[PDB]
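Engineer: Here it is, the structure, as structure tokens.
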Amino acid sequence: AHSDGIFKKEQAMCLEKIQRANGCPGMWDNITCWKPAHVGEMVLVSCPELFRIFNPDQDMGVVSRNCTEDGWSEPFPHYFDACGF
Amino acid sequence: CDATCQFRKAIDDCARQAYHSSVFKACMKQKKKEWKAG
């Protein structure tokens, strides 16, 4: 698996639609593309798409961030706790 | 280099070592323990 290159393609793919959408800014955390958001709303994402292939039989992973006055919050849970093993 | 930084780095390091997925999980399990220990 050439994960670093797939992530990078996705990072360019990410900046492409952040600009279309634009509260918290659209952002790329180096794992996930976060569609920009209003203060007070919560965005869920799933584990990176690579894992659909790496561990096919596991698909319950969710990661959340809140958009606050102080910008995006930390991931919850952390990517290690929600997408690692 | 924060929790998220280390997970991305973990992914790419393990994805390069492992050629079977169960090797991948193991290297990834190890990368989580390094993260918690640190």
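All positions are counted from 1 along the displayed chain.
Header says: X-ray crystallography, 2.7 Å.
Using the three backbone atoms N, Cα and C, a Cβ is placed for every residue, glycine included.
Per Swiss-Prot, the features are:
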MUTAGEN   A:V63 to A (Swiss-Prot position 114)  Reduced affinity for ADCYAP1
MUTAGEN   A:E74 to R (Swiss-Prot position 125)  Reduced affinity for ADCYAP1
MUTAGEN   A:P77 to A (Swiss-Prot position 128)  Reduced affinity for ADCYAP1
MUTAGEN   A:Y79 to A (Swiss-Prot position 130)  Decreases maxadilan-induced receptor activity in the functional cAMP assay. Does not affect PACAP-38-induced receptor activity
MUTAGEN   A:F80 to A (Swiss-Prot position 131)  Decreases maxadilan-induced receptor activity in the functional cAMP assay. Does not affect PACAP-38-induced receptor activity
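Distances, neighbours, how buried they are, the whole picture for these features please.
Structural biologist: According to DSSP, A:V63 (mutagenesis position) is assigned to a strand segment.
Sequence-distant contacts of A:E74 (mutagenesis position), defined as residues of its own chain at least six apart whose C-beta falls under 8 angstroms from its C-beta, comprise A:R65.
Of all Cβ atoms in the shown protein chains, 14 besides its own fall within 10 Å of the Cβ of A:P77 (mutagenesis position).
A helical conformation is recorded for A:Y79 (mutagenesis position) in the three-state DSSP classification.
Close to A:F80 (mutagenesis position) in the fold, though at least 6 residues off in sequence, lies no residue with a CB less than 8 Å from its CB.
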Engineer: List nothing but the one residue from A:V63, A:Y79 whose Cβ has the fewest other Cβ atoms within 10 Å; the candidates are the mutagenesis positions.
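Structural biologist: So among A:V63, A:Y79, the mutagenesis positions given, the one with the fewest Cβ atoms within 10 Å is A:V63.
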Engineer: Given the mutagenesis positions A:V63, A:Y79, A:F80, which pass a C-beta cutoff of under 8 Å against chain B? Sequence order please.
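Structural biologist: Listed mutagenesis positions passing the 8 Å Cβ cut to B: A:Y79, A:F80.
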Engineer: Express as a whole number of angstrom the distance that separates the Cα of A:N22 and the Cα of A:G23 across the 10-residue gap.
Structural biologist: 10
